[PDB]
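Novice: My questions all concern the structure below.
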Amino acid sequence: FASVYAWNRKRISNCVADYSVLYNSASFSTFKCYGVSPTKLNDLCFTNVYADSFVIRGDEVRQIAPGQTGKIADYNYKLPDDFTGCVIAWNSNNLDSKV
Amino acid sequence: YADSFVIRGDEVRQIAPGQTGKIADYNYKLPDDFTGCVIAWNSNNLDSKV
């Protein structure tokens, strides 16, 4: 992954996106969608999807939300107040930690 | 001899000679004069589910 101050950005189009394989998985602690109901994600067709990836501390997942204030929100990654989309967050203590 | 198992986090201190608790006196008791060594590490990803 990449650090938060240089969060990785990718654009996806011209594809068939299956969201069932993401919802059924028992690995994601936080799966919170804002614009639409997640269970209906297979029912909509889009284009120009944006994917941002990075790594943060445990306490800072709460700051990834529209209209949020803190340190990461106002210095590393700011969300539009009218954001539409979804946020996924899970634990990586196994791979991103070292004694 | 090698013994292997999985326990909680607070209970690793119970695995020591002359220790008192719940696992020590009910599941695994070390001899007081034990010789050898103990290894413990975290396996949250493998052994936990949402």
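Using Swiss-Prot numbers, chain A covers 347-445, in order.
So how was this one determined? The header says electron microscopy, 3.4 Å.
Even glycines carry a Cβ here, placed using N, Cα and C.
Record note (Swiss-Prot) on the natural variant A:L368 to I: In strain: Omicron/XBB.1.5, Omicron/EG.5.1. Among the natural variants in Swiss-Prot is A:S371 to F, noted as: In strain: Omicron/BA.2, Omicron/BA.2.12.1, Omicron/BA.2.75, Omicron/BA.4, Omicron/BA.5, Omicron/BQ.1.1, Omicron/XBB.1.5, Omicron/EG.5.1. Under its natural variant entries, Swiss-Prot includes A:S373 to P with the note: In strain: Omicron/BA.1, Omicron/BA.2, Omicron/BA.2.12.1, Omicron/BA.2.75, Omicron/BA.4, Omicron/BA.5, Omicron/BQ.1.1, Omicron/XBB.1.5, Omicron/EG.5.1. According to Swiss-Prot, the naturally occurring change A:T376 to A is described as follows: In strain: Omicron/BA.2, Omicron/BA.2.12.1, Omicron/BA.4, Omicron/BA.5, Omicron/BQ.1.1, Omicron/XBB.1.5, Omicron/EG.5.1. Looking at Swiss-Prot, the entry for natural variant A:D405 to N says: In strain: Omicron/BA.2, Omicron/BA.2.12.1, Omicron/BA.2.75, Omicron/BA.4, Omicron/BA.5, Omicron/BQ.1.1, Omicron/XBB.1.5, Omicron/EG.5.1; complete loss of interaction with host integrins. The annotation that Swiss-Prot gives for the naturally occurring variant A:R408 to S reads: In strain: Omicron/BA.2, Omicron/BA.2.12.1, Omicron/BA.2.75, Omicron/BA.4, Omicron/BA.5, Omicron/BQ.1.1, Omicron/XBB.1.5, Omicron/EG.5.1. A:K417 to T appears in Swiss-Prot as a natural variant; the accompanying note says: In strain: Gamma/P.1. Among the natural variants in Swiss-Prot, A:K417 to N has the note: In strain: Beta/B.1.351, Omicron/BA.1, Omicron/BA.2, Omicron/BA.2.12.1, Omicron/BA.2.75, Omicron/BA.4, Omicron/BA.5, Omicron/BQ.1.1, Omicron/XBB.1.5, Omicron/EG.5.1; May enhance affinity to human ACE2 receptor. The residue drawn here is the original one. Quoting Swiss-Prot on the natural variant A:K444 to T: In strain: Omicron/BQ.1.1. For the natural variant A:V445 to P, Swiss-Prot gives this note: In strain: Omicron/XBB.1.5, Omicron/EG.5.1. The structure shown keeps the original residue.
Give me the lay of the land around each of these features.
Specialist: Secondary structure at A:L368 (variant position), taken from DSSP and collapsed to helix, strand or coil, is helix. Its Cβ taken as reference, A:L368 (variant position) is surrounded by 15 other Cβ atoms within 10 Å in the chains shown.
Annotation for A:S371 (variant position): no same-chain Cβ neighbours under 8 Å separated by at least 6 residues are found.
A:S373 (variant position) has a Cβ environment of 13 other Cβ atoms inside 10 Å.
Close to A:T376 (variant position) in the fold, though at least 6 residues off in sequence, lie A:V407, A:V433, A:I434, A:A435, A:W436, each with a CB less than 8 Å from its CB.
Other Cβ atoms within 10 Å of the Cβ of A:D405 (variant position), summed over all protein chains shown, number 8. A:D405 (variant position) carries a helical DSSP state (H, G or I).
The Cβ neighbour count for A:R408 (variant position), using a 10 Å radius over every protein chain in view, is 12.
Under DSSP, A:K417 (variant position) is assigned to coil, being neither helix nor strand in the three-state scheme.
Annotation for A:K417 (variant position): spatial neighbours A:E406, A:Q409, criterion Cβ-Cβ under 8 Å with sequence separation of six or more.
Taking Cβ-Cβ distances under 8 Å and a sequence separation of 6 or more, A:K444 (variant position) has no neighbours in its chain.
The Cβ of A:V445 (variant position) lies under 8 Å from the Cβ of no residue that sits 6+ residues away along the same chain.
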